[PDB]
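Undergrad: This is the structure, below, for whatever I ask next.
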Amino acid sequence: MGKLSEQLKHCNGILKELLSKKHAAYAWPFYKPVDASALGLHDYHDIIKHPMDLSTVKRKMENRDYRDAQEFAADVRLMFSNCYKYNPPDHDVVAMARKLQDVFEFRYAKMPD
Ligand SMILES: CC(=O)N1c2ccccc2N(Cc2ccccc2C(=O)O)C[C@@H]1C1CC1
């Protein structure tokens, strides 16, 4: 009934969409934590102090970690910012981040209030 719960439902709906087949062509790099060692990215954790990805956001939502929409949004945007920080701006993953963030921002803006 409460507004914070309603706003978190909206957040959970967004999260579901971001993880859906509809956006999978560009969302997939953000599905799981960056495995720096496996990708040979030995500077990743020197550059990115707070890694974030959609499975972590999903775990946090499932664990009732997010107390409000703003906290949820902060993690999703952190995930995109990390991508923009680490990768040169002309890399394919940055194009995919921008597209997925477009999905996120436009639906997030329809927050019930
Ligand atoms: C989330 C994130 O920033 N990353 C990411 C995360 C998980 C999986 C892949 C990636 N990609 C790689 C990648 C994406 C898309 C298309 C091709 C490639 C390619 O291999 O050239 C890059 C980057 C890595 C930080 C460099």
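Count begins at 1; order follows the chain as displayed.
When the header is checked for method, it gives X-ray crystallography, 1.8 Å.
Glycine residues also receive a Cβ, built from the backbone N, Cα and C atoms like all the rest.
When I checked Swiss-Prot for this same protein, it listed these features:
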type	residues	note
DOMAIN	2-111	domain 'Bromo 2'
MUTAGEN	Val34 to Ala (Swiss-Prot position 376)	Abolished binding to histone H4 acetylated at 'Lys-12' (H4K12ac)
MUTAGEN	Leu39 to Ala (Swiss-Prot position 381)	Reduced binding to histone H4 acetylated at 'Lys-12' (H4K12ac)
MUTAGEN	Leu41 to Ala (Swiss-Prot position 383)	Reduced binding to histone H4 acetylated at 'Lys-12' (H4K12ac)
MUTAGEN	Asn87 to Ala (Swiss-Prot position 429)	Abolished binding to histone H4 acetylated at 'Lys-12' (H4K12ac)
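Show me how these features fit into the shown structure, please.
TA: Sequence-distant contacts (6 or more apart, same chain, Cβ under 8 Å) of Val34 (mutagenesis position) comprise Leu41, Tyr44, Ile48, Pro51, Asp53.
Within 10 Å of the Cβ of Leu39 (mutagenesis position) there are 9 other Cβ atoms, across all protein chains. According to DSSP, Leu39 (mutagenesis position) sits within a helical segment.
Using a 10 Å Cβ-Cβ cutoff, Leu41 (mutagenesis position) registers 15 neighbours.
Under a cutoff of 8 A between CB atoms, and with a sequence separation of 6+ in the same chain, the neighbours of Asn87 (mutagenesis position) are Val93, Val94. DSSP assigns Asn87 (mutagenesis position) to coil, not to a helix or a strand.
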